[PDB]
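Asks: Provided herewith is a single structure, encoded as structure tokens, for subsequent inquiry.
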Amino acid sequence: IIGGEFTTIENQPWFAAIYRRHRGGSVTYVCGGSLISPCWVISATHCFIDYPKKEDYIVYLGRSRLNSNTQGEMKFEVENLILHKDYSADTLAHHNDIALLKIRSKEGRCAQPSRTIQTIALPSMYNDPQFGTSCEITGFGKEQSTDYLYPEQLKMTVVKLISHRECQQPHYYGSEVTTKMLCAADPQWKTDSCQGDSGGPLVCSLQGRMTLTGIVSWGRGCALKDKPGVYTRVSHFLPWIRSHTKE
Amino acid sequence: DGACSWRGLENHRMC
């Protein structure tokens, strides 16, 4: 997250931290995700496309810090890693950039709700807030495009939804953005999601309800003028989410 | 910049 503020998990208690164990034992951070039901974390396919093997991954809920434990956290193996069949990531834009991870602890349990672990509501179909609405994004991603390190502490910021009309402009993204994607940015381009934030939540208040409106997907650089963050439009993937969460 | 520093290219073989 470029700019914004530091936060803790009780301000995004659905946020999932996803790691991969390497052949050799070393664990590195992959992407964020969102707990949408006790056994299901939702994220982005591009986080996993090159390493689609479910055994490689570890998921944490209730974690506020990247490389140290948070009291009350829960660690999970990935029982099932479901990627979207129609994903495509030639061109800059990633299409159908959505993934599901069924979570299971060593003891065979899913998520137990607590002060630091709760679920997030999905939007009703094709129901998104109007452009210029302020939404929040969360993640352990870079604080600067040039950084080598990820922050140790979870971060959050606010960005505003951009119309498809505005985002399809040549001086923005042209034809790369589709109607199954949402653009969102800061008016001054001073704050944004960035590398490491992918898969994480774009959360909007939709009828006085917290809603998983988007999933951090792609962008050209971070917090660059005329280059918004691009997010998977969750309200356009509900049938896909419904069927696959029975797997 | 360089695509391997962007959202979209996390956890990728060529990065």
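Sequence positions for chain A are given in Swiss-Prot numbering; the residues included correspond to 179-425, in order.
So how was this one determined? The header says X-ray crystallography, 2.3 Å.
Placed from the backbone N, Cα and C atoms, the Cβ positions cover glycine too.
I grabbed these lines from Swiss-Prot:
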type	residues	note
ACT_SITE	A:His224	active site, charge relay system
ACT_SITE	A:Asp275	active site, charge relay system
MUTAGEN	A:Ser323 to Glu	Abolishes phosphorylation, proadhesive function and ability to induce chemotactic response; when associated with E-158
ACT_SITE	A:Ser376	active site, charge relay system
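Quick one: where do these features end up spatially?
Replies: Long-range Cβ neighbours of A:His224 (active site, charge relay system) (same chain, at least 6 residues apart, Cβ-Cβ under 8 Å): A:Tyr265, A:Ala267, A:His272, A:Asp275, A:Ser376, A:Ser395, A:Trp396.
The Cβ of A:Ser323 (mutagenesis position) lies under 8 Å from the Cβ of A:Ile180, A:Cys372, A:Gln373, A:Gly399, A:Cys400, A:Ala401, each of these being in the same chain and 6 or more residues away along the sequence. In the three-state DSSP reading, A:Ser323 (mutagenesis position) counts as coil.
Under the DSSP three-state reduction, A:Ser376 (active site, charge relay system) is assigned to coil, being neither helix nor strand.
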Asks: Which number gives the other C-beta atoms within 10 angstroms of the C-beta of A:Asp275 (active site, charge relay system), all protein chains shown included?
Replies: 31
